[PDB]
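First the structure, in the form of structure tokens, and then the observations on it.
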Amino acid sequence: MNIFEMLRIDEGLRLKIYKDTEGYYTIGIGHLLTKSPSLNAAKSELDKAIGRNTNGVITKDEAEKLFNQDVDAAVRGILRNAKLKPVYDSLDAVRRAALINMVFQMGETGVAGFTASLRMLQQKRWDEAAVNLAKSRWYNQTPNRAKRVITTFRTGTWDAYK
Ligand SMILES: [Cl-]
Ligand SMILES: [Cl-]
């Protein structure tokens, strides 16, 4: 298992514009297009992201290309974030993937706001971080996915995903 497979399970793959858990227009493997309520606005963002006139539908390859850029962007965002970097540097392979999953979902600023959990992870206090992680809007709105990520930090294995 790896980060790509992990997020492909968490996000699914949809080749037509759809609304995510929050009601925002998205496509592919969790690629957010826009927070605007306008479909045309989404379609326009989509065309600009793909580079062709899509009419709201993309191909598998096109979805995978957005996904690659999004994963790379999340890794690079962690590495540039003064708050996230040290956490990431301190973690093992599997757990690094869990951190990337969170940033991909909520963005770096969002994850950087989990001060206590970040500190707990850095300290390798797995069970404590897991409980703290669960006291969040994140966990309350998307509990099944949250539980999978939380299990991954707690255990350091991919068990939640097999
Ligand atoms: Cl883009
Ligand atoms: Cl969920």
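Backbone N, Cα and C atoms are what each Cβ position is placed from, and that goes for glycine too.
Among the mutagenesis results in Swiss-Prot, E11 to N has the note: Loss of 84% of enzymatic activity. The residue drawn here is the original one. The annotation that Swiss-Prot gives for the mutagenesis experiment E11 to A, F, H, M or N reads: Complete loss of enzymatic activity. Taken from Swiss-Prot, the feature active site, proton donor/acceptor covers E11, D20. Annotation of the published mutagenesis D20 to C in Swiss-Prot: Nearly no effet on specific enzymatic activity; the original residue is retained in the structure shown. The note that Swiss-Prot attaches to the published mutagenesis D20 to A, N, S or T is: Complete loss of enzymatic activity. Annotation of the published mutagenesis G30 to F in Swiss-Prot: Almost complete loss of enzymatic activity. The enzyme is destabilized by 1.5 kcal/mol; the original residue is retained in the structure shown. Among the mutagenesis entries in Swiss-Prot is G30 to A, noted as: Almost complete loss of enzymatic activity. The substrate binding site annotation in Swiss-Prot covers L32, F104, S117, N132. One entry in Swiss-Prot concerns the mutagenesis experiment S117 to I. Its note says: 500-fold decrease in enzymatic activity. According to Swiss-Prot, the mutagenesis experiment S117 to F carries the annotation: 10-fold decrease in enzymatic activity. In Swiss-Prot, a mutagenesis experiment is listed as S117 to V, annotated with the note 50-fold decrease in enzymatic activity. Quoted from Swiss-Prot, the note on mutagenesis experiment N132 to I is: 5-fold decrease in enzymatic activity. Among the sequence features in Swiss-Prot, the mutagenesis site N132 to M or F is noted as follows: 2-fold decrease in enzymatic activity.
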Tell me, which mutagenesis positions from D20, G30, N132 are within 10 Å of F104 (substrate binding site) if we use the C-alpha atoms? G30
Consider each pair of residues in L32, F104, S117, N132, all listed by the record as binding substrate, and report the largest Cα separation in Å as a whole number. 27
Given the mutagenesis positions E11, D20, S117, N132, tell me which ones have a C-alpha lying within 10 Å of the C-alpha of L32 (substrate binding site). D20
Whole-number Å value for how far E11 (mutagenesis position) lies from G30 (mutagenesis position) (Cα to Cα): 5
Nearest-integer angstrom distance between the alpha carbons (Cα) of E11 (mutagenesis position) and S117 (mutagenesis position): 23
Largest tally of Cβ atoms lying within 10 Å of a Cβ, found at which of the mutagenesis positions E11, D20: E11
Measuring Cα to Cα, tell me the gap between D20 (mutagenesis position) and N132 (mutagenesis position) in whole angstrom. 25
Please report the DSSP secondary structure of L32 (substrate binding site), reduced to three states. strand
List, in sequence order, the same-chain residues at least six positions removed whose CB sits under 8 Å from that of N132 (mutagenesis position)? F114, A116, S117, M120
If you count the other CB atoms within 10 A of the CB of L32 (substrate binding site), including all protein chains displayed, you should get 17
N132 (mutagenesis position) -> DSSP, reduced to three states, gives helix
